[PDB]
Structures are given as structure tokens and as C-alpha cells.
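Before any comments, here is the structure.
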Amino acid sequence: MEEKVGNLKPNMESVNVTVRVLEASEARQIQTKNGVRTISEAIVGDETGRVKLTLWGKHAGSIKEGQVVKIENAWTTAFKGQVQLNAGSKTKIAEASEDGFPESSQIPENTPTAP
């Protein structure tokens with residue numbers, strides 16, 4: 001389902017968004033119940049808000065600050081009171097149309113909140 005960042009809610013199983021990359025950190029390991037996994041974190045946003053993106057597996061470390069990307073078949077979770085966006089093995093990421101897409105100074109700072 002198509003979404004705007006400010007509307008995201010916990011446990012959305014399949015989400016499509018177009019966002020600018022505001023920040024992108026280096027990849028690192030994290031522990032999980034099923035084994036150790038590679039991730040990276042980014043902050044991404046649109047005209048309605050910004051959100052933390054966790055990039056799993058093949059997507060870890062794959063994007064850069066300033067890019068505009070179309071993300072298809074992402075999913076959301078909740079962590080520490082905030083909605084989290086997630087990209088994994090079935091998520092697709094492509095470069096998108098920058099034609100007038102807001103720059104960082106016009107992307108608001110609100111983040112989607114868990115109930």
C-alpha cells in the first residue's frame with residue numbers, strides 16, 4: 001500500500017514510499033534470536049515527516065545522503081515509542097524523480113509515533 005511518512009503505523013506489512021535520504025550511517029552487526037545480522041540505519045523523509053529506516057541484509061550500507069529513492073514492499077515495526085521503517089530481502093529500492101522533491105530544509109522534523 002502507498003504511504004506518506006507522517007501516516008505510518010506499527011505493523012504495516014507492505015509499504016511503498018518515496019523519500020529523500022537525510023542521513024545514512026555506517027553498517028554494523030546486531031544480535032537477533034535467529035543469529036547475527038548486518039544492518040545500517042538512515043533517516044529518510046517526505047513533505048509530511050521523517051522516519052528511521054533500518055536496512056537489513058543486501059540493503060545495509062547501500063544508500064547515501066541526498067538521494068531520492070522509491071522504496072517498494074518495506075514493512076514497519078514499533079521501537080521505543082516510534083514507528084520504524086524496514087527494508088529486507090523482498091523490499092525493492094530504486095532512484096526516483098527529484099523534479100521538485102523537497103530538500104532537507106523543507107522536510108519537517110516530526111516522526112510517526114506509536115499509540
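Quick reminder: no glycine exception, Cβ is built from N, Cα and C everywhere.
For the mutagenesis result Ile30 to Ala, the note given in Swiss-Prot is Slight decrease in ssDNA binding. Other C-beta atoms found within 10 angstroms of the C-beta of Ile30 (mutagenesis position) number 10, with every protein chain shown included. Following the DSSP three-state reduction, the secondary structure of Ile30 (mutagenesis position) is strand.
Among the mutagenesis results in Swiss-Prot, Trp56 to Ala has the note: Significantly weaker ssDNA binding. The residue drawn here is the original one. The Cβ of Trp56 (mutagenesis position) lies under 8 Å from the Cβ of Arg37, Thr38, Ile39, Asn86, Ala87, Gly88, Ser89, each of which sits 6+ residues away along the same chain.
For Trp75 (mutagenesis position), other Cβ atoms within 10 Å of its Cβ number 16. For the published mutagenesis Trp75 to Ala, Swiss-Prot gives the following note: Slight decrease in ssDNA binding.
In three-state terms derived from DSSP, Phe79 (mutagenesis position) belongs to an extended strand segment. Its own atom aside, the Cβ of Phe79 (mutagenesis position) has 11 Cβ atoms within 10 angstroms in the protein chains shown. Among the mutagenesis results in Swiss-Prot, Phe79 to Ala has the note: Significantly weaker ssDNA binding. The residue drawn here is the original one.
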Alpha-carbon distance [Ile30 (mutagenesis position); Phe79 (mutagenesis position)] in Å: 15
Euclidean distance between Cα atoms of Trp75 (mutagenesis position) and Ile30 (mutagenesis position), Å: 19
